[PDB]
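Notes follow once the structure below has been shown.
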Amino acid sequence: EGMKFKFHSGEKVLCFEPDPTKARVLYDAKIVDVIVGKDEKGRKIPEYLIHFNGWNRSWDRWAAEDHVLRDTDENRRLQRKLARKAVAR
């Protein structure tokens, strides 16, 4: 690998809505795999296979490190804020 990974396989996490057509929110999620990938420019980055809790494995997707947050009180609070803001009615 060479590089440093902030998260690890098996780690329960909060992952942002990966669909840009959808409201920004944080899902309860789990790291399922980790590789070295690339950004828009071809520069090496870390990437994570995310399974989203309560969603079947067809929703699994690769995310960049910054789209994933550690599951903490602090990020739980943010999850609440983002979720209640997304209610459109």
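Numbers in chain A come straight from Swiss-Prot, and the residues shown are 5-93, in order.
Determined by X-ray crystallography, 2.5 Å, according to the entry header.
Even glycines carry a Cβ here, placed using N, Cα and C.
The domain 'Tudor-knot' annotation in Swiss-Prot covers 13-71.
Applying an 8 A CB threshold to same-chain residues 6+ apart, the list for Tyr31 (mutagenesis position) reads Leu18, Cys19, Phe20, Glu21, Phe56, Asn57, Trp59. In the three-state DSSP reading, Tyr31 (mutagenesis position) counts as strand. Experimental mutagenesis at this site is recorded by Swiss-Prot as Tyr31 to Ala, annotated: Diminishes interaction with histone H4 monomethylated at 'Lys-20'(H4K20Me1).
DSSP assigns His55 (mutagenesis position) to a strand. Residue density at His55 (mutagenesis position): 17 other Cβ atoms are found within 10 A of its Cβ, drawing on all protein chains shown. Among the mutagenesis entries in Swiss-Prot is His55 to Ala, noted as: Diminishes DNA-binding; when associated with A-65.
What Swiss-Prot notes for the published mutagenesis of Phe56 to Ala is this: Abolishes interaction with histone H4 monomethylated at 'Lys-20'(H4K20Me1).
According to Swiss-Prot, the mutagenesis experiment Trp59 to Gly carries the following note: Diminishes DNA-binding. In this view, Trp59 (mutagenesis position) is surrounded by 12 other Cβ atoms within 10 Å of its Cβ, with every protein chain counted.
The Cβ neighbour count for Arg65 (mutagenesis position), using a 10 Å radius and every protein chain shown, is 15. Under the heading of mutagenesis, Swiss-Prot lists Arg65 to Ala and annotates it as follows: Diminishes DNA-binding; when associated with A-55.
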Could you tell me the C-alpha distance between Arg65 (mutagenesis position) and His55 (mutagenesis position) in angstrom, no decimals? 7
When DSSP states are grouped into helix, strand and coil, how many residues of the domain 'Tudor-knot' (13-71) land in each? 6 helix, 31 strand, 22 coil
